[PDB]
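Below is one structure, written out as structure tokens; comments come after it.
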Amino acid sequence: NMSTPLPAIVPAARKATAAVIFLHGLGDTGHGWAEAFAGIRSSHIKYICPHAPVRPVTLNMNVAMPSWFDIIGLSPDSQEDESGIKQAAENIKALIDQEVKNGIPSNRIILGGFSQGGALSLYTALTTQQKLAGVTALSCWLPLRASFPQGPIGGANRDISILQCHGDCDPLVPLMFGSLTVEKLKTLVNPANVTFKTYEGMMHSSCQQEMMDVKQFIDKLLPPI
């Protein structure tokens, strides 16, 4: 079968002292979000957008397409690919570790994604023990939420900043699934660093105002020097 293509890169102009790792959504590659993040780039930030492997998707009759893990249903009560989410989480952890040996400590790295890409970001951030700088979760949800105990998660990533964005006309990942997610997030990490933003009229895509809010979030958490 096919090999793992190299991630799409938005290289830093000056010495890269911070990095953003953004996971694309179903059926996509990293190339579209690479050109999106390049439009709001900062001099000292490296932007990595890895590609998901092409694999059969149970939701659409096992028709193969880029997918970080199997999708079985579109509802909060749906079955989830527990094995695949955990396995894909280790790949993302391995990708964060490849940048810390490039001279960028994990605490200067934001892990984000769109839709199932965002869902993997939230699960990876809340389970890894690498301290990260923040999470940009776009039109996504929290997978395997029932597997988290009911108190704070504790550990290296207890007060991480999370910016969750969602549109109120999204027909694929509805707003309710994002609200259910951020409410569970507020009980796992310090809710003072959790910001939820709703975009009226947006569907399962991105808006210009959202990128502006993503940029303000990354700039605040990864300033120069």
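Numbers in chain A track Swiss-Prot; the residues on display, in order, are 5-229.
According to its header, the structure was obtained by X-ray crystallography, 2.8 Å.
Every residue, even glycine, has its Cβ placed from backbone N, Cα and C.
In the shown protein chains, 25 other C-beta atoms lie within 10 A of the C-beta of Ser119 (mutagenesis position). According to Swiss-Prot, the mutagenesis experiment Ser119 to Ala carries this note: Loss of thioesterase and lysophospholipase activity.
A coil conformation is recorded for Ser119 (mutagenesis position) in the three-state DSSP classification, outside any helix or strand. What Swiss-Prot records for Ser119 (among others) is active site, charge relay system, and it gives experimental evidence as the kind of evidence.
Around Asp174 (active site, charge relay system), the C-beta neighbours below 8 angstroms that are at least 6 residues distant in the chain are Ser143, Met206, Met207, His208. Swiss-Prot lists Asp174 (among others) with the feature active site, charge relay system, giving a curator's inference as the kind of evidence.
Taking the Cβ of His208 (active site, charge relay system) as centre and 10 Å as the limit, one finds 17 other Cβ atoms among all the protein chains shown. Under DSSP, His208 (active site, charge relay system) is assigned to coil, being neither helix nor strand in the three-state scheme. Residues or ranges marked as active site, charge relay system in Swiss-Prot: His208 (among others).
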